[PDB]
Amino acid sequence: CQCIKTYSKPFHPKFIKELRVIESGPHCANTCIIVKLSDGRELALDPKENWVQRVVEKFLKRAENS
Amino acid sequence: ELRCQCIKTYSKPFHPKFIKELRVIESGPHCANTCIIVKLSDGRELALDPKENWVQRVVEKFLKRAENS
C-alpha cells in the first residue's frame, strides 16, 4: 500500500509544498495522505492523527489564499 | 522543467462523491497560481479554481471524508 510506513514526527506546515489525498480502493483499503516538502521528500501521513489534520488544514488555507 | 499544471480551470457541474484523488500544488516560482486537481472515478481530471468559495468547501469536505474513513 501507499501508506504503510507513515511519517510520525510533527513538522510545521510551512515546509509542505504539495498535498495528495488518495481515497481507499483498488490499491489500498486506506485513505492516503502524501505531502511533498520543500526539500523534495514525499511523506505519507496518518489522516487519523490530530497533528496531521491540523497541519494539512493550515497548508490548504495558505495555498487557497496565496 | 515543468510550469503550471492547471492553466484552464473546470466549472461544469460534477458529483463530488466521485472524487478519488485530490492534489493541491501551492504557487511558487514554477507557477503563479495554486492548482487544485481532482481525479474522478471515471478517469477524468478537473482543475478547479482555489479562490472559488464552492471549491474550497468541496476540497474541505473531501478531506473530512478522508480522516473519517
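For chain A, we keep the numbers from Swiss-Prot: what you see runs 34-99, in order.
Structure determined by X-ray crystallography, 2.0 Å.
In case you wondered, yes, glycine gets a Cβ from its N, Cα and C as well.
As given in Swiss-Prot:
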- A:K91 to A: Decreases heparin-binding activity. Impairs heparin-binding activity and leukocyte transendothelial migration; when associated with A-94 and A-95 (MUTAGEN)
- A:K94 to A: Impairs heparin-binding activity and leukocyte transendothelial migration; when associated with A-91 and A-95 (MUTAGEN)
- A:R95 to A: Impairs heparin-binding activity and leukocyte transendothelial migration; when associated with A-91 and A-94 (MUTAGEN)
Taking Cβ atoms only, which of the mutagenesis positions A:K91, A:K94, A:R95 fall under 8 Å from chain B?
A:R95
Measure from the Cβ of A:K94 (mutagenesis position) and count the other Cβ atoms within 10 Å, all protein chains considered.
13
Can you give me the same-chain residues 6 or more apart in sequence from A:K91 (mutagenesis position) with a CB-CB distance under 8 Å?
A:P46
Just how many other Cβ atoms lie inside 10 Å of the Cβ on A:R95 (mutagenesis position)?
14
